[PDB]
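First up is the structure itself, then whatever we jot down about it.
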Amino acid sequence: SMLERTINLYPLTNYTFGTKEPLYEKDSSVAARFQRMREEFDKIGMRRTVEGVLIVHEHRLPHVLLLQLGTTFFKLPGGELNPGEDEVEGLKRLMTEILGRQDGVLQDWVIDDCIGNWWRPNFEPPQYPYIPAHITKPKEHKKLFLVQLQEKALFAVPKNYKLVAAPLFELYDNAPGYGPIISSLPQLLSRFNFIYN
Ligand SMILES: [Zn+2]
Ligand SMILES: [Zn+2]
């Protein structure tokens, strides 16, 4: 009886958060977001997204790194795969596009664990951790992965975003604040054996 995955965590003060130019969303509104999902579904089928969960600690208290757009939405680092693109290579590409350095030194992203799977049945906000009853053509499949960080790193945060460290207690039972995927991270992370370096 030791069946848990062992993960190294480092202090938040081990990481440098630099700045770079703004990164703009492909969609200028909720309505434009669901119009483009409908157009691409007709051309290339189900949307495939990938998201990274990056963990740090301070004084042995785990925190998840979240992207905050101005003072509005919280999001995980991630995005949309291209057709025929590998999911793990894709997440590594997207995390470099978002947080990768202005001096063009490469982060060594380490991805070895699936956290979870969510499905969007319609061109509407609702997402579920399973394909709902009667749904044969889901509109989006989202995959979450645990990203093991190095001991130290410099991240370049686009100037229209803040990288924030959220403690697990603040996420727990807080779907109104964070939505159904981020608010269930405490439950999804509980299986790991974290080492507080
Ligand atoms: Zn301490
Ligand atoms: Zn699927």
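Each residue's number is its place along the chain shown, starting with 1.
Keep in mind that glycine also has a Cβ here, set from the backbone N, Cα and C atoms.
According to Swiss-Prot, the protein carries these features:
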MUTAGEN   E25 to A (Swiss-Prot position 55)  Reduces affinity for UGUA RNA by 88%
MUTAGEN   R33 to S (Swiss-Prot position 63)  Reduces affinity for UGUA RNA by 99%
DOMAIN    46-171  domain 'Nudix hydrolase'
MUTAGEN   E51 to A (Swiss-Prot position 81)  Reduces affinity for UGUA RNA by 12%
MUTAGEN   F73 to A (Swiss-Prot position 103)  Reduces affinity for UGUA RNA by 99%
MUTAGEN   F73 to W (Swiss-Prot position 103)  Reduces affinity for UGUA RNA by over 90%
MUTAGEN   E124 to A (Swiss-Prot position 154)  Reduces affinity for UGUA RNA by 50%
Structural state census, the domain 'Nudix hydrolase' (46-171) (DSSP three-state): 17 helix, 60 strand, 49 coil
Distance [Cα-Cα, Å, rounded] between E51 (mutagenesis position) and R33 (mutagenesis position): 18
Secondary-structure category, per DSSP, in which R33 (mutagenesis position) falls: helix
Distance from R33 (mutagenesis position) back to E124 (mutagenesis position), taken between C-alpha atoms, in Å: 10
Mutagenesis positions: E25, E51 - member with fewest neighbouring CB atoms within 10 Å: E25
Count of other CB atoms lying within 10 Å of the CB belonging to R33 (mutagenesis position): 14
Cα-Cα distance linking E25 (mutagenesis position) and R33 (mutagenesis position), given in Å to the nearest integer: 10
Proximal but sequence-remote residues of the same chain as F73 (mutagenesis position) (Cβ under 8 Å, at least 6 apart): none
Other CB atoms, at most 10 A from the CB of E124 (mutagenesis position): 11
